[PDB]
Amino acid sequence: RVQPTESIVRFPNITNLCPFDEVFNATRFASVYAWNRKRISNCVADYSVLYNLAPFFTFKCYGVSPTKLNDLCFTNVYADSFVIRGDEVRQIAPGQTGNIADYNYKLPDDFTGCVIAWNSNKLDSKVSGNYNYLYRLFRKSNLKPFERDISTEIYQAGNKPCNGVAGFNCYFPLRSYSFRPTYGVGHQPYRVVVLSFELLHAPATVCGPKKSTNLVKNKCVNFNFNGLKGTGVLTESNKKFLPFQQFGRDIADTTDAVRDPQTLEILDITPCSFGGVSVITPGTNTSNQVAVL
Amino acid sequence: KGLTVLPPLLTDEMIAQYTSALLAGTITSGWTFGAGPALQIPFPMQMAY
Amino acid sequence: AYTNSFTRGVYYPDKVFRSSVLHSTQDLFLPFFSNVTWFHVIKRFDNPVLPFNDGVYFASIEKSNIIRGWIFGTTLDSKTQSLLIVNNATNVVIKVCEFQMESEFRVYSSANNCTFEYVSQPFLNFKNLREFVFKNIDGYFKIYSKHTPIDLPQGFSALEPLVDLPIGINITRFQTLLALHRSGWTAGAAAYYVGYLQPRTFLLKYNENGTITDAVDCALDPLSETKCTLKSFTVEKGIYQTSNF
Amino acid sequence: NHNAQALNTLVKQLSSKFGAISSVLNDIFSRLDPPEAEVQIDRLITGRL
Ligand SMILES: *[C@@H]1O[C@H](CO)[C@@H](O)[C@H](O)[C@H]1NC(C)=O
Ligand SMILES: *[C@@H]1O[C@H](CO)[C@@H](O)[C@H](O)[C@H]1NC(C)=O
Ligand SMILES: *[C@@H]1O[C@H](CO)[C@@H](O)[C@H](O)[C@H]1NC(C)=O
Ligand SMILES: *[C@@H]1O[C@H](CO)[C@@H](O)[C@H](O)[C@H]1NC(C)=O
Ligand SMILES: *[C@@H]1O[C@H](CO)[C@@H](O)[C@H](O)[C@H]1NC(C)=O
Ligand SMILES: *[C@@H]1O[C@H](CO)[C@@H](O)[C@H](O)[C@H]1NC(C)=O
Ligand SMILES: *[C@@H]1O[C@H](CO)[C@@H](O)[C@H](O)[C@H]1NC(C)=O
C-alpha cells in the first residue's frame, strides 16, 4: 500500500464573524450599573486579535483555556461592556465579593468565561473630568448572578418615610464616578468586557474559525474537505455537480468526487494504489533467486 | 475495497487457437485425432462413416 | 376541498451527487397520490392555522405574488418563540422572535426578544407554480423549493434545497400569510395547497447530471414494491416475492 | 451476474453498522474512549469477517 505523503485540510472561506471588534472598540461604554448585553450567534469567533493588541493587558479566563477558545465550540456567547476603576477590577471574578460585584455586576461561582479588562485613561478621562459614568452604591440586597438593576428610587436608610426626597437617611442610589488624567492608576478608569460561553440543546451557532491548507493534487494525501475525512489521490474531474451538491458517491456508495469549499471545482478522489505481492521463485533447492509480481 | 479479479492464464485468443486446432483436425482428420495421430480423410467419406 | 398530489413533492434528501444510478432512501416524503387540502382565495378568503406535524409541503399557484410568507410556531403567541418568514420585493426576511408595492406590513405588533435573524434574495392566467417543503429535524429548519412555469400539475419535479436554518425551536402549528390589496381590499385569485409528509421509502432515479428524474413510492402499490425490491423501474415478466403480510 | 452480485453484496455490507454506533472506524475511534471503542469495533469486525 502507498502511505499518504501529506495531510491537507480544506474549509470554507472565513466569513460572517460577529462584531467583537466593534464592541471592543465602541466609542462609549455603558456605566457599570446599567451593563450592556450583547448576543453573539451564527458567527465565527477569532480571539487572536484581542490577544495580539497591546492595550488589552488583562485576559483572565475561568473554566476554559483562552488558547483553546477557538478550538472549543459554544452555542451562545454573551458580551457585557462596562467601565470600572482599577481597584475594583478584581471584584469582577467568580466567587469575589466587592461593592461593584455585590451591587452592580454579579458573577456566579460556576462561570465559564474570560474577562477582558484594558486601562483606558485617555478615552474615559478629561481635564475637566468625566462624571457620565455612575455606579450603584446603595441596595437592599446583593444582586443575583447576571442580574441588572436600573432603579433610581431613593434609598431608604431610616424609619421615616423616604417621601421620594433625598433628605437625611435618603440618598440617591447611583453615585457619580469621577475620572481625571492626573488620578492614580487604581482610580484610573479601566474598560472591562466579560465573555460568557454557554452550551445549549440547539445546535451551536458560534464556533472558532476553521484552518485551511494548500491543495495537493496528483499525490496520495490525507484529505479533510468540509469535515469529510479520507485518504486519497485528488484529480481534476470532468463531472459537473449541481450547485447545492457538495460531494459525490459511486454505486458502491464510496466517495468518488468532492468539491473544494474555497474554490468550487469538483475533484475526483481515487484510492491510493494497493495490490497483492506475489513472489515467483524456483525451488529453494535449485536456487535462491526470486522475482516479485 | 481489497476485492480483486485475477486474469485468466489462458487468453481468449489462445483458447480460440485451441478451438481452431480441434476444428481443423475434425474437418480434415475426422475422429482420428482424438484416438491418435491425425489421419487425413476426405470430409464426404468421414460423413459416410 | 381536497386534491390529488400525483408525483409531486419529491425533494433531494442529501447533498451527495449520484450519476446514472437508482437509490433507495428512507425519509419523510409526501406520499404519492395523497389527498391534499386545497384553499382558494379571491368573495373567499382562507387563512387557517394548520398543524405542522412531522412536515409540510406547500404549493401555491399564484399570479402577482399575492402569497407572501409563512408563520411557524408551537402556540403562535408571544409566550413562545415563533419562526417568521416574510417576502418583499427587495429581500426575504427570516426572523425568530416572540410574536404576539405595498407600504403596509402588519405581521406582528411587537417582538419581545429575537434569538435569530436572517436575510436573503427573495424566494419568489396563472403562470407561476411555487413548491416549498418545510421540515424541522435536529433543531434545523429546512426549506426546499422549486419554481415551475405553468389542480396540481401532473408532472415530476425535484425540489432543490434553498436554505437550512438553526432555529432550534419547537414547531407544532403553521399559518400562511396573505396580502390584501386596496384599489376595502380586493384580492386576485390565489390557490395554495397544503400536504403532510410521512415516513416513506422511495427509489430515486438520478440522471448523469445528478438531477432526480423519476421516483417510485414502494408502499403505494404492489408493482411499486416489486420495483423497490428489484431496484429497477422496469420489471420483467415473472413472479417476485416482495414482502410478508 | 452471480459473481457481480456477490461482489456488490460484499461492498454494500461494508456500510452496515452491525449494531455499532457507526460504520466508519475513524468516527468510532474519535467519538468514543478506547474501551468503548474496542467493543464497538469488535462488533464491526465480527460482522465483516
Ligand atoms: C483593534 O484595532 C487594531 C488596530 O491595529 C486592529 O488591528 C484590531 O483588529 C482591532 N480589533 C481588536 C479586537 O483588536
Ligand atoms: C475564497 O477566497 C478566495 C481567495 O483566497 C477566492 O479566490 C475564492 O473565490 C473565495 N471563495 C468563495 C466561495 O468565496
Ligand atoms: C380526499 O378526501 C375527501 C374527503 O375529505 C374525499 O371525498 C376524496 O375522495 C379524497 N380524495 C382522495 C384522492 O382520496
Ligand atoms: C423588506 O424588508 C426589510 C426588513 O424589514 C427592509 O429592510 C426592506 O427595506 C424591505 N423592502 C421593501 C419594503 O421594499
Ligand atoms: C424574551 O423577552 C421577555 C420579555 O421582555 C424576557 O422576559 C425574556 O427574558 C426574554 N427571553 C430571553 C431568552 O432573552
Ligand atoms: C413541542 O410541543 C408540543 C406541545 O405543544 C409537545 O407535545 C412536543 O413534544 C414538543 N416537541 C419537542 C421536540 O419538544
Ligand atoms: C445533462 O446536461 C448536459 C449538458 O451539460 C445535456 O447535454 C444533457 O442532455 C443533460 N441530461 C439530462 C438527462 O438532463
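Chain A is numbered as in Swiss-Prot, which gives 319-611 for the residues shown.
Going by what the header records, the deposited coordinates were determined by electron microscopy, 2.6 Å.
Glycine is no exception: its Cβ is also placed from the backbone N, Cα and C atoms.
Close to A:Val445 (variant position) in the fold, though at least 6 residues off in sequence, lie A:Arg498, A:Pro499, each with a CB less than 8 Å from its CB. Natural sequence variation is annotated in Swiss-Prot for A:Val445 to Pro, with the remark: In strain: Omicron/XBB.1.5, Omicron/EG.5.1.
One entry in Swiss-Prot concerns the mutagenesis experiment A:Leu452 to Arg. Its note says: Increased resistance to neutralizing antibodies. Decreases HLA binding to NF9 epitope. Increased binding affinity to human ACE2. In sequence order, A:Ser349, A:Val350, A:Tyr351, A:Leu492, A:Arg493, A:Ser494, A:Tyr495 make up the list of same-chain residues 6 or more apart from A:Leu452 (mutagenesis position) whose Cβ falls under 8 Å from its Cβ.
Quoted from Swiss-Prot, the note attached to the natural variant A:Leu452 to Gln states: In strain: Omicron/BA.2.12.1.
The DSSP secondary structure for A:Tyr453 (mutagenesis position) is strand. In the shown protein chains, 22 other C-beta atoms lie within 10 A of the C-beta of A:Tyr453 (mutagenesis position). Swiss-Prot lists A:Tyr453 to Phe among its mutagenesis entries, and the accompanying note reads: Decreased HLA binding to NF9 epitope. Increased binding affinity to human ACE2.
Secondary structure from DSSP puts A:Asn460 (variant position) in coil. Annotation of the natural variant A:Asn460 to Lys in Swiss-Prot: In strain: Omicron/BA.2.75, Omicron/BQ.1.1, Omicron/XBB.1.5, Omicron/EG.5.1.
Using a 10 Å Cβ-Cβ cutoff, A:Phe490 (variant position) registers 14 neighbours. Among the sequence features in Swiss-Prot, the natural variant A:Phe490 to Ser is noted as follows: In strain: Lambda/C.37, Omicron/BQ.1.1, Omicron/XBB.1.5, Omicron/EG.5.1.
Among the sequence features in Swiss-Prot, the mutagenesis site A:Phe490 to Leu is noted as follows: Increased resistance to neutralizing antibodies and human covalescent sera neutralization. Secondary structure from DSSP puts A:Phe490 (variant position) in coil.
All protein chains shown were included, and the count of other CB atoms within 10 Å of the CB of A:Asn460 (variant position) stands at 12. A gap of 11 Å separates the Cα atoms of A:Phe490 (variant position) and A:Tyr453 (mutagenesis position).
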